[PDB]
Amino acid sequence: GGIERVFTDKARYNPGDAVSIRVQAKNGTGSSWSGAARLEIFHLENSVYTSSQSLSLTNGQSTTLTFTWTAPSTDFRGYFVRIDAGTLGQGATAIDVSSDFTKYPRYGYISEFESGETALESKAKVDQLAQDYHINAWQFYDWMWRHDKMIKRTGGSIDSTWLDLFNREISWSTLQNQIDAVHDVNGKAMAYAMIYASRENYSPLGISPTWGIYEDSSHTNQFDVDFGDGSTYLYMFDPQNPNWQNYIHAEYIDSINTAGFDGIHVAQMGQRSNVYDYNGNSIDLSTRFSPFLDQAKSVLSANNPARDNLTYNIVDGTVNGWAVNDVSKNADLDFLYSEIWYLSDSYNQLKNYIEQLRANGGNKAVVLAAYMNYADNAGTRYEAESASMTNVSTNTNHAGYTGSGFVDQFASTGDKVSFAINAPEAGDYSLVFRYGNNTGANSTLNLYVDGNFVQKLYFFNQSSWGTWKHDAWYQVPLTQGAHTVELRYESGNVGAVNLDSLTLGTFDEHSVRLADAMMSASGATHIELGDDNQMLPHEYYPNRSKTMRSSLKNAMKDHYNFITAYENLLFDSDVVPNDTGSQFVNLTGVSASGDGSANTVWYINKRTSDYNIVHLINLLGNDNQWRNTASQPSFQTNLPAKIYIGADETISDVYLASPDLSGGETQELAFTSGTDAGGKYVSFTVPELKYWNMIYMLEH
Ligand SMILES: O[C@@H]1[C@@H](O)[C@H]2OC[C@H]3O[C@H](OC[C@H]4O[C@H](OC[C@H]5O[C@H](OC[C@H]6O[C@H](OC[C@H]7O[C@H](OC[C@H]8O[C@H](OC[C@H]9O[C@H](OC[C@@H](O2)[C@H]1O)[C@H](O)[C@@H](O)[C@@H]9O)[C@H](O)[C@@H](O)[C@@H]8O)[C@H](O)[C@@H](O)[C@@H]7O)[C@H](O)[C@@H](O)[C@@H]6O)[C@H](O)[C@@H](O)[C@@H]5O)[C@H](O)[C@@H](O)[C@@H]4O)[C@H](O)[C@@H](O)[C@@H]3O
Ligand SMILES: O[C@@H]1[C@@H](O)[C@H]2OC[C@H]3O[C@H](OC[C@H]4O[C@H](OC[C@H]5O[C@H](OC[C@H]6O[C@H](OC[C@H]7O[C@H](OC[C@H]8O[C@H](OC[C@H]9O[C@H](OC[C@@H](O2)[C@H]1O)[C@H](O)[C@@H](O)[C@@H]9O)[C@H](O)[C@@H](O)[C@@H]8O)[C@H](O)[C@@H](O)[C@@H]7O)[C@H](O)[C@@H](O)[C@@H]6O)[C@H](O)[C@@H](O)[C@@H]5O)[C@H](O)[C@@H](O)[C@@H]4O)[C@H](O)[C@@H](O)[C@@H]3O
Ligand SMILES: [Ca+2]
Ligand code: NA
């Protein structure tokens, strides 16, 4: 109804802090409305607070109510917030009372630092992530001038702007305003920094090649990253080297003390093998990160124990993967972080990996980078062969295209392809072109939207006309309704392309919801939101090649309310797998599985001292792969469940909460206790299963 927003002023609260709960209400009923707005706050099954205010609104008028609440004294507790305004409608949010974000991290990012961004605008984008998703830490991505010289100075003076490695202008005042805004919501700012990277031409900085790591035993070929312009490179160094540690840890401290960061997000490039030090000693790089990290933590904590937060990216996460055991078991990190590539493609394989990190780390929190739909040209597609084209024609003579063909020889001034699209709602749209190019170099075309020039786009060379890509994209704001998107070959464009299609790059809500459910039911969170409410499509965080539509935004608001409100049941140290015992889940009238099998309801059994926890994740109508696009699950109603429990257990009450249902509010279910040949059991009916239900059963 007319409850438009419910939220709090900060993302996280210390015990005893005042919480301002805001309620944005609008009357759109027809005539005047009078009544009460009732607040109820729950901790898991138990109500802990109520209050009410009268609310009278003429038709069409709006107001924001404020309810004040003192964060209760027990540290590390999540709460669900219900606002009930009768026939005007209802709303919800969640509250996290934690003195330390690293126990329950909800990790977002900032990757854009434009000088034109005002203090107000910096505050707005941070507030929005804080308010909508309770984001409590932000990874500041590519804020630094050089990987080995993070704050650019002229003599003793900090430069007001600098150009990053991709020639983006970074504004100091904008960065500082964002950090301030993060702190204002009780958030923490984590500075991206590599564990072992310099930029090119590092000698004049006092960095020695003798600290480096090499691909050969004669120190002639230093490990590097080559960005493809003959100018911009990273060079790699030995994390165990005392001089490299001295140098880069000094950079970390400079970043903390000068820029006001609260910690370092330590990064790497992932597996590199057959590594040597300068002197030609063969070295296993995978075990060299933990001594570096232990020492980084030491110097950080000595400098400022309130700004000493530390994590490290375990790149290419999978069970027993590269550096997985050494870092997770041995590194002095506050929480664990891992970027998943292609070694944990199934839901169950990824679950197993999260569980290994949790076990190895002593139940430290686990955050995953896991770019949704990364490989997919996901979204509404307009085939180029069905568009309106001038001076080019269609063809079918290169395999790989989608639809009935493609537009070919898009190669001369006057050539045009015009797409008639529809924006179903006002917002940003990612314009993604699928194309071919085997001209021997880059090709270009000019992008126009509704008759206006927007950008020259680059279309990269492939060694075959049979090789298609969809990495030519540009994001634009569109009003709701019809629009025209044109590519034109004009005076100044070069080469040629074959054009397959235009796609409105869009994150698939179904896969994104199921992945987030699987991750948090398994005991991890997911770095996926940042900047001005952008979802993360790619490892280069400024990438805007897909966008979220409002439906997914709303589901993420519900999801983040859920993993905040129920953080105790999802992420606590005592929340452990319950596959170790005599117990079983039985669902009537659906195929079920304990290993995330395709086209089943997937059950996951957890426990604490006080609760027997069963997650139901609905894979009916979908495959067992976490990353790819999915269909809407086959939603279920009145699903009978029978759960076997230990002879030791008696259940007081059965509860079910779902982000999909009433905003995550817990419903108590009637249940029957019984014992048969199979064992002691409990049974009940699940009223609804859409994507994800968490059943939690209180022990007597
Ligand atoms: O400031 C930022 C910089 O610090 C830097 O950050 C990069 C990201 O760092 C993290 O992600 C790490 C990494 O994860 C995955 O790789 C893990 C993978 O590594 C091995 O496989 C290597 C490689 O094999 C194949 O290519 C062969 C190719 O490999 C080397 O070149 C690698 C690429 O180097 C250049 O591009 C670098 C970088 O540029 C952009 O990112 C900018 C940021 O860089 C910057 O903001 C791109 O967006 C990004 O995609 C790209 O990595 C070249 O321009 C590019 O062409 C190369 O591919 C080698 O040097 C070269 O000689 C070889 O020819 C394979 O095709 C390729 O996909 C794979 O990466 C190891 O064997 C595997 O086991 C292991 O799984 C990703 O694949 C990789 O892209 C990521 O960089 C952070 O988490 C990210 O947020 C950072 O963006
Ligand atoms: O089945 C066959 C098709 O696959 C296709 O094969 C093309 C060639 O493939 C191999 O060589 C790969 C090689 O190509 C280029 O160098 C060779 C090139 O050199 C001269 O042209 C120099 C010219 O190069 C660049 O422009 C190229 C091209 O761009 C526009 O067209 C794009 C379309 O190209 C193809 O169709 C047009 C094609 O049609 C006939 O060839 C049929 C074969 O094509 C077919 O059997 C013509 O004889 C040929 O001249 C013409 O290109 C694709 O099929 C279509 O999908 C693409 O849209 C442009 O309109 C056109 O005029 C250009 O020729 C560069 O941009 C430009 O500046 C430069 O001047 C020589 O005159 C050409 O005849 C020759 O092809 C790349 O430069 C190089 O990097 C690649 O590795 C075979 O070995 C060749 O035998 C094939 O011709
Ligand atoms: Ca096509
Ligand atoms: Na899938």
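One is the number of the first residue shown, and numbering goes on along the chain from there.
The deposited model was determined using X-ray crystallography, 1.9 Å.
Backbone N, Cα and C define each Cβ position, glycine as well.
Recorded in Swiss-Prot as a mutagenesis result, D142 to N (Swiss-Prot position 183) carries the remark: Has 1% of wild-type activity. According to DSSP, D142 (mutagenesis position) sits in a coil region rather than a helix or strand.
Residues in the domain 'CBM6 1' (380-505) partition by DSSP class (helix H, G, I; strand E, B; coil) as 3 helix, 75 strand, 48 coil. Among the features that Swiss-Prot reports, domain 'CBM6 1' is placed at 380-505.
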Message: Neighbour count, 10 Å Cβ-Cβ cut-off, for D142 (mutagenesis position): what number do you get?
response: 18
